[PDB]
Amino acid sequence: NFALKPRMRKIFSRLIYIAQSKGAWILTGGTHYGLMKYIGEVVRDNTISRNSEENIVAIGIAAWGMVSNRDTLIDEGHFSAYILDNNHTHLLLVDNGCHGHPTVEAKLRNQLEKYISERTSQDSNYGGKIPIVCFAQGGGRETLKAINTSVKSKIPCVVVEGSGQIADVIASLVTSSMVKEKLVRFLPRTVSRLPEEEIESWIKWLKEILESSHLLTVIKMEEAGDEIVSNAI
Amino acid sequence: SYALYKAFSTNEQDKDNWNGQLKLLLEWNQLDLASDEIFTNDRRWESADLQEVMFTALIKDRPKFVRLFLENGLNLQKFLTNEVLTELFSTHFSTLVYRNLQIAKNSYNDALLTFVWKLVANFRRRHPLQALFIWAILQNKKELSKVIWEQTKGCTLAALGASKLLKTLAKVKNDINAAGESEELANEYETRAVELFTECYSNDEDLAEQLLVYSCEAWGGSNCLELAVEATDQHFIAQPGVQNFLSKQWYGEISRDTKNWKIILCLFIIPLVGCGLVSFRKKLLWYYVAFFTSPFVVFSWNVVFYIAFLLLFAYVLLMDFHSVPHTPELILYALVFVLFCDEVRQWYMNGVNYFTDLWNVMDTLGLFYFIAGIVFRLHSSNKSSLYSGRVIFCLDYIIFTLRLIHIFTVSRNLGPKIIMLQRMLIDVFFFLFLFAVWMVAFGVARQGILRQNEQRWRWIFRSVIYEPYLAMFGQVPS
Amino acid sequence: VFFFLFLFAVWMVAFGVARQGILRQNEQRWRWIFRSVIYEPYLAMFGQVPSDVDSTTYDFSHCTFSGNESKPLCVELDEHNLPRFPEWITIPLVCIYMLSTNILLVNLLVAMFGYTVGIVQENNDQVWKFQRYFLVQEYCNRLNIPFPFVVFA
Amino acid sequence: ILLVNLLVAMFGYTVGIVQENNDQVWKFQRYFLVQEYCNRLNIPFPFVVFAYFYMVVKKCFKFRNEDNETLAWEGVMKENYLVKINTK
Amino acid sequence: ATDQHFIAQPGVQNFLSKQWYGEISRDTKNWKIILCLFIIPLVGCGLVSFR
Ligand SMILES: [Ca+2]
């Protein structure tokens, strides 16, 4: 389930307009659910509006264990009914053993992110090096794991919002005590089921988050007009 | 509402009953509370059991609630069945709206209103959202109609059709309040269609002209460019996009950025089609045929034919009109036969509304006086018949000459003034009424004071009506 | 002015050809076609009221019976040597023409002149003092004497 | 004098009103003549009867993808215009 | 008082028009009314509404 309030709608439409104006790839989960669905919708809209001038690139990265119908060819297949999104123009699905295993895609994804972060392409104003920005707006374990795997590597350029579940607990606090009493005041309804033996590990995750706070920036609530996405990135 | 929701939330068993919470926050108008405390955490939804609360929000006029629901997901065609439409048109459709609809069908029939009368007779006993938009728009809901209109695909067609329906329902003279609000909403949707098509033209002109010509799988069985005409939405056609489309369809192959004197000069000298003076942008034999197929120059050829026809009719009628028909009378009869074939072809392609325009009426009337002139003219050796035929031809030449005013309405310079000329009939009628009153009141008094018991009817009307009529041009009755 | 002349020419031709065809029979002289079709309905704009339509005030001292001298032809006669044209078709024809040109069409030109004067007056001073530049420059471009001696200069 | 010069005044007032509606009504009437001239596939007028015989010749013998493509194009500027309404 | 703006408003005008026509509904065309005046036994036909 995913709620998409109109501020996030304006933010992500402006984001995909920026990604068309700069000629950027967007890496995403690539499923047919909620946010990835809407990103694919805006990709399809910017494709159908202009029809040319750098058709943008959206790579989805899925787990292969969640996909309902899977057809092995060498010969194109038809995909009807997790579910894959229709509008991402490239899909990469990681291989593993059995089916019911989330978070498998994150390792190859973050290793690819580090490889482009060390890949040098001279025709840019970053001194080469192909600059990379990571976003997060929602909630869950996977957002924190992705942000910390990115910030443990050098140059993640993490940008967060002040809207969401984990976006609030990252935005508001800028040791263990404040992490606890902000995490319980913004998210009780997920921590009601979770034992403290991994919440201490979450405090370790956020302790690695707040190490290099220059690599983390936030879109605030007064900063809610136009061009706020360019001003963040 | 907030007190009842705080008591309904803290029973600690019905917290899992979020449906009862949503229904409670729907019966009251708590939008922000339901948005902040039901949909925010994204822990619970199904996107399929939201249909009962959807139907309740639709029938009880909750536009912000259906907007918040569609923001989180529901497909309207999945939601709508025929039974929902029968519940909407059978129960939730008002009887005063039905009475105004039937009075409007009795007084003001039209093809779209015949279509909506047929479909309301259908659903009181394949385009779901358009019919739901129609149900929203005949009720003067004014805020749910925007919410469904933002979800439609054929948006401009829907806006123009709704504007047509509301402008036709605004002419019903009882229940003037509902007619007033339907007039307001009609102005709103014609403004909306104009302000959307100006953007659709001001980004990509070719796809805008693709938009203008599609029927959308028999929306109302018509076209987007036709719905503005049938409603007489003349502000939608006065905008430069539709005018640019019509001008580029009018010139045809010739580019608009050449001067028109070059075009008529190339019409006069036929082998000058192969020269660099006109641009055929929008081989040489194709240039020849594309010149002689354009609408501009076939009109400009037909008007030269018509002027030559008038000169031939004048020569026949004034200088060569004998007992037997000579050669130019036979050539004249052939030209009138060609005009007769063209007018009967226009009647066959047009139908019964051909008699709507008065110009087509007087064209048919002129052709009838021409054939009456022929059948009076062929009975030779009777000088009364042979003179009466020529009198009928003169009174017919008057009609065929006065057609030329309607012919030259297409010009950029004479055109708008000729169109302006028909707005003057009420001042002319007021002048003629007052002048006829003063005419009779003077003529009868002067005839009664001067003379005594005129018994001839002709010298009553020559002295009562005709001489005070001439006293308007400065005659001063002697 | 061009709109007025267009409408007045249409009404002029449509009345003149009809009156010439109803009254007379086969004029062969080109000058007395245009004196009777074009010229007399033109004079009917200044309030003349074309005379040859009344059938009581029509004398035969202004006819010719055949094109031999100056004057117009007669209206074509009866077997009783009477005029054939109906008064009930030519009197209201002259009335409708005389109304439609001498009153409606002139007083419409007055209204269009009044509206055009109403528009162009705020542009009038701008266009006049724009035209002032050209005469100032064409008079200051010359280094001459007064005009009757300019040839010497 | 009185009754004619009153007609001049009423003509002048009516010309004063209808001039801003005049161009709208004229270029609305332009559609009908363009459509009635483009409805015919004919030759020049004095030979039209022969082309009419051609139609008599006829009477002697006798869901879509780009649609949804241009509608999906239209929806983008629809959303853009909704933003342009709610922005001002 | 000659308060002619109080009578120019559509409520009093609607009242006066409904008092003027009387039994005939206002949403019929008046040529039907004068044509029914000319032909007297045409009062019994469905062309005018006596609502
Ligand atoms: Ca016609």
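Shown for chain B, in order and in Swiss-Prot numbering: 409-533, 558-714, 722-917.
Every residue gets a Cβ built from N, Cα and C, even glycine.
Summarising the annotation, Swiss-Prot assigns Ca(2+) binding site to B:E782, B:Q785, B:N799, B:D802. In the three-state DSSP scheme, B:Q785 (Ca(2+) binding site) is classed as helix. A sphere of 10 angstroms centred on the C-beta of B:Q785 (Ca(2+) binding site) encloses 15 other C-beta atoms.
Under its mutagenesis annotations, Swiss-Prot gives B:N821 to Q the following note: No effect on glycosylation or ability to form functional channels. Listed in sequence order, the same-chain residues six or more apart from B:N821 (mutagenesis position) with CB atoms under 8 A from its CB number zero; the list is none.
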Lowest 10 Å Cβ neighbour count of the binding-site residues B:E782, B:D802 is held by B:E782
From B:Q785, B:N799, B:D802, B:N821, which recorded positions have a C-beta atom under 6 Å away from some atom of ligand 1?
-> B:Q785, B:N799, B:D802
Other than B:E782, B:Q785, B:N799, B:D802, which residues of the same chain sit close to Ca(2+)? List them in sequence order, counting a residue when its Cβ is within 8 Å of the Cβ centroid of the site.
-> B:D781, B:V783, B:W786, B:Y793, B:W798, B:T803
Within the chain of B:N799 (Ca(2+) binding site), which residues six or more apart in sequence place their C-beta under 8 angstroms from its C-beta?
-> B:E782, B:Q785, B:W786, B:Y793
